[PDB]
Protein chains: 4
Amino acid sequence: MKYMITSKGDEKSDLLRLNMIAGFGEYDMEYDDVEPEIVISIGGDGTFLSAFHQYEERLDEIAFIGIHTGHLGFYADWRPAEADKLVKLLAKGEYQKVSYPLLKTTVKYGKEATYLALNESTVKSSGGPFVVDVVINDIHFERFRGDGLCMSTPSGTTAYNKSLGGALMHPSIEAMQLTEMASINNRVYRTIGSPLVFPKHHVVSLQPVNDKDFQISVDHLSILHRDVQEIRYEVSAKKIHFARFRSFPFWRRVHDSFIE
Amino acid sequence: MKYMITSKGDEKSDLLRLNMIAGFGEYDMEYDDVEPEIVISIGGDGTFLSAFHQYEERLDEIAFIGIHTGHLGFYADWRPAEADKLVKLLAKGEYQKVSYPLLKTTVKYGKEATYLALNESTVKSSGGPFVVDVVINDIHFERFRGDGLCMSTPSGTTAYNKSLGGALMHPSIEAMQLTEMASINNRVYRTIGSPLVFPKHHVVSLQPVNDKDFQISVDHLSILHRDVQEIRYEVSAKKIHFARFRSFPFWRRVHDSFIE
Amino acid sequence: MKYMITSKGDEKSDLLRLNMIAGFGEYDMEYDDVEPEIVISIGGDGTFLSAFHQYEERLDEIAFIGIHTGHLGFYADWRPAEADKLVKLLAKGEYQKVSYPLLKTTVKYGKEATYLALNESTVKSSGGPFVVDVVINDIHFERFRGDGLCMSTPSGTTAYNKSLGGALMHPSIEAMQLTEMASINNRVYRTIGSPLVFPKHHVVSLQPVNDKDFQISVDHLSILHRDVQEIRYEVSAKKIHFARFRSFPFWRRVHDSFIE
Amino acid sequence: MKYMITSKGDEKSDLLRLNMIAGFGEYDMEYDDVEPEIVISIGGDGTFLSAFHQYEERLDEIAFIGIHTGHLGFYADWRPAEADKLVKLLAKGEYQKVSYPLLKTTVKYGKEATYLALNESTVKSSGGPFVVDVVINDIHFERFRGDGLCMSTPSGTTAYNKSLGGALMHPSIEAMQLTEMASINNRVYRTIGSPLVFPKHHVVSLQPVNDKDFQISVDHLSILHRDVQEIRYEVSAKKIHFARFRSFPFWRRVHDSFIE
Ligand SMILES: Nc1ncnc2[nH]c(C#CCCNC[C@H]3O[C@@H](n4cnc5c(N)ncnc54)[C@H](O)[C@@H]3O)nc12
Ligand SMILES: Nc1ncnc2[nH]c(C#CCCNC[C@H]3O[C@@H](n4cnc5c(N)ncnc54)[C@H](O)[C@@H]3O)nc12
Ligand SMILES: Nc1ncnc2[nH]c(C#CCCNC[C@H]3O[C@@H](n4cnc5c(N)ncnc54)[C@H](O)[C@@H]3O)nc12
Ligand SMILES: Nc1ncnc2[nH]c(C#CCCNC[C@H]3O[C@@H](n4cnc5c(N)ncnc54)[C@H](O)[C@@H]3O)nc12
């Protein structure tokens, strides 16, 4: 079937990509990077992130697979020396799809822009004090002062969210998690402190207080947005699909990356 | 219909209970504390906890309601001066049921005991060092050293779980959250650090390393369990049901208790 | 004696400044903003910070006093309605000097620049990943990956340092405290996690790993430093001197700002 | 000179102790465990703690040395295979004394008891809610609700204090650090949150609110104190003295125990 392979760009990953293409040449497999049905990423989680955003407009037709060339990633869970068995396994098919939730970010001006995040989306100010009003389902919840806020997907909770004190949530939970960055709390300023975990259909909305310029990130992309009236976070209707050939539980994946 | 009222025991709550009984005497309402269908609790969240555990063996036939006499509770969300409108509203019926998830705790010896928690269940040692192996779905995840562990329900995340750094999760999420207590981490000992959020059907299992005596709590109850071979945590099939007469969102309930 | 008054710039602070000058006109007091011996600041801690950095090259000849017009500050500890008693008290003299420690920051290129901080000095990258080697007294301590680092004075521990998890240390301790910003920790990357408190004469040195451009802050000032070979932190030989007329303990000052 | 050796009790430490005694038999060294001038501890930091408390009433006449048999300790900083060079080095003398500060704990009833801590002293309730008023230099600072409080020496900050979020402070700083255990914070209850670092001569005083029974620990000892009116913490006039033969900086000692 149609497939394509993206590479981190170094000597190891490039020459690994060519050997898998040569293997696929021995099967009923067509290379096409315009309309692939299997997207193989060789490199790190950054390379996987690129592959995801490269094809984010055909998510329900693509199954992703990641190979990690030098670390072990959360999205790239195949060893380079296991690439041969991967070629064969894919060649037959009848494999299994597992799906992870994604985060939708909407930015409104005084035309509205929408983004999709697999890890997280963060907001900071463009230099100067970051102050925003936090609104949950049209109800005012708190006035946040600090360095910024981070809204994470389930599979992203092991990334930036973890460094901010957030909890690691299993990706079978359709949720999003908001964490604080160096929140100031005193007698006059008051934030919840704790990470918040929202279900599907809950809309968290950030609204400027004075400054209307914010540095907004979605995964690895970061843009300075001018004249912002609203940022809206919610769990996306879209999901990312993975091809799985073997049992590799999320908590096992958490164990191997952080314990030993 | 059948109903009963529990009271915190002070002058304010007792005399409030009698006036509601007198009001119910003017309607098609029968008082029965053996088989109630509505359980009204007057006092604090501790009084609500007692009412829950008092009737925990008929959960799918009971709708709980809480009145708070001096603070505002997470489970008790009616003011004392609003008791009259509560009597009328209940008297008709046709109200709405909303359900929150609960946590099942199983303790195995070398007969097994099961408990139900609405807030959380915690484990500490009976004096001396607390060391347990943490096993997630039959796979060894980590060896925990510290003061103890805390497994929280969704609605309990605003209680002990919050003081331990856990996240507040919306109660429409069928999940449980495990948090650490003063975990020791160095070059030789290694814990995940972060709170973990588990879905339904995931079994977290604590297993002793040396000492087999632990002080186990379920909500307000705390018992020293001798000769423990296993403690098992999982999201209960049982749920607690609340009668609701008005919109009072969880995040609004979080706002009022912690922000202003 | 020689004195000057700086103002936040709003209607309240300006007209308060003029009335104190008019009061000082009734005493043996000369206004001079080139060589003052008493520096009065009217506004907030930001206004006090400006007054400090404005005269940071004559610290051992100046005693600072702060008046707060709308909050209560840590450095500005006099109420606007107490300004009259302040004028009289200053006019006699024979008051007391109390001194707080300061932080020296040195930045070396491949000419070296030195700065003085009353609150703290922070380091972040100029976009992209922040990676530095942390060296304590010429010995390599750790490789830090995250958002940045913050080195705080004693009196600054209640500012940014507090929001990063640092401890509040009494200003009679000649020390500096380093705190982490969203440090990444996994199986391969390893930071101490905890805040570190250094005595006089200990030199903490940050050294770039790849990128040599950092956004460095000293109190309110923030500059992008190009081609950085070393940043050096140590407790300054210089100290800031305050005129005190009444007992107002630091822990009382902490209490009023954060408890009630 | 007079010396004695304490041992962890296992086969490795006992037979190591006998060989050093046999070595000392070849020098001008007298074994005496009633009035030693050098106290050698073989085992772990727990064994060192015992040796310290065993001789805590002759601190200014004793220099401690620690050997670690199976880990590496903060107080025991000599390898078992380096014991021979230790015997020789001690035998001459003219070595160097370095001193670390200690914490004094006073417990008053309605006769007062005083204790000395090298690591820390903690307070919890004897089951039930822990509520105490925190008073700093006779001024009321906060009402603490939670699991307990921990007051740490400088060298103890790498022990329990570290697991509670405290900062690691260099032992040349005559200070003590207080950290919180699972403090409850909401709209009505309010704690500082942050660790507090106190200088010499500052007295922190805990006072019961309702319950007067507390479980008080000093290092490894833990006693249930009945009818408590006051607990007083302050930096002790006494100090512990170490014999040093080589440079082994505290931050190097921190590095080796937590980084690699
Ligand atoms: N999902 C994952 N789970 C576990 N590990 C993972 N690594 C990755 C990846 C990758 C390469 C491209 N990274 C861009 C991402 O850098 C994370 N990030 C940024 N600043 C920090 C920080 N100060 N502390 C921890 N993180 C940070 C966040 O993810 C941001 O989007 N993804 C995951
Ligand atoms: N669900 C809730 N959400 C928000 N507030 C709430 N208050 C309650 C309640 C009640 C009265 C009976 N309490 C027993 C419960 O004491 C909590 N707890 C114990 N030790 C601590 C601590 N050191 N720090 C915070 N908490 C603690 C935990 O809940 C334990 O089970 N329930 C909730
Ligand atoms: N010494 C003090 N103690 C207690 N409160 C204080 N307020 C001040 C002040 C002031 C007005 C000018 N501020 C510049 C200062 O903003 C602090 N800062 C920056 N970002 C954050 C954040 N995300 N979270 C908390 N802080 C932050 C830090 O101080 C930086 O230098 N000084 C103190
Ligand atoms: N000074 C030190 N620095 C770095 N490591 C060290 N290890 C030792 C030692 C030892 C063996 C006897 N221990 C009794 C001590 O157990 C610590 N402790 C108790 N509960 C915990 C916990 N939940 N988390 C971390 N700690 C804890 C505390 O020290 C208490 O007093 N001393 C130090």
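Following Swiss-Prot, chain D residues are numbered 1-110, 114-263, in order.
Per the header of the entry, the method used was X-ray crystallography, 2.5 Å.
Cβ atoms here come from the backbone N, Cα and C positions, even for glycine.
Taking Cβ-Cβ distances under 8 Å and a sequence gap of 6 or more within the same chain, the neighbours of D:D45 (mutagenesis position) are D:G66, D:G73, D:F74, D:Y75, D:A76, D:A162. Under DSSP, D:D45 (mutagenesis position) is assigned to a helix (H, G or I) in the three-state scheme. Among the mutagenesis entries in Swiss-Prot is D:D45 to N, noted as: Only minor changes in the structure and a 10-fold decrease in the kinase activity.
A 10 Å cutoff on Cβ-Cβ distances gives D:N164 (NAD(+) binding site) a total of 29 other Cβ atoms nearby, all chains included. The annotation NAD(+) binding site is assigned in Swiss-Prot to D:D45, D:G46, D:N122, D:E123, D:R148, D:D150, D:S158, D:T161, D:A162, D:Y163, D:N164, D:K165, D:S166, D:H223.
Positions annotated as active site, proton acceptor by Swiss-Prot, on the basis of experimental evidence: D:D45.
On its own chain, D:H223 (mutagenesis position) has D:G46, D:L49, D:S50 as residues at least 6 apart in sequence with a Cβ closer than 8 Å to its own Cβ. Among the mutagenesis results in Swiss-Prot, D:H223 to E has the note: Twice less active than the wild-type. Its activity toward DTA is increased 2-fold. The residue drawn here is the original one.
Here 3 residues go unmodelled in the deposited structure, bounded by D:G110 on one side and D:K114 on the other; the Cα atoms of these bounding residues are 8 Å apart. A helical conformation is recorded for D:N164 (NAD(+) binding site) in the three-state DSSP classification. Shown are the binding-site residues D:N122, D:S158, D:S166; the one with the most C-beta atoms within 10 angstroms of its own C-beta is D:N122.
Residues D:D45, D:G46, D:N122, D:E123, D:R148, D:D150, D:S158, D:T161, D:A162, D:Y163, D:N164, D:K165, D:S166, D:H223, recorded as binding NAD(+), reach a greatest CA to CA spacing of 31 Å.
For the recorded site, D:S158 (NAD(+) binding site), the DSSP three-state label reads helix. Checked against ligand 4, the recorded positions D:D45, D:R148, D:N164 give D:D45 in sequence order as having a Cβ less than 6 Å away from one of its atoms.
DSSP classifies D:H223 (mutagenesis position) as coil under the three-state reduction.
In the three-state DSSP reading, D:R148 (NAD(+) binding site) counts as strand.
Residues near D:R148 (NAD(+) binding site) in space but far in sequence (CB under 8 A, at least 6 apart, same chain), listed by position: D:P132, D:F133, D:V134, D:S186, D:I187, D:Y192, D:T194.
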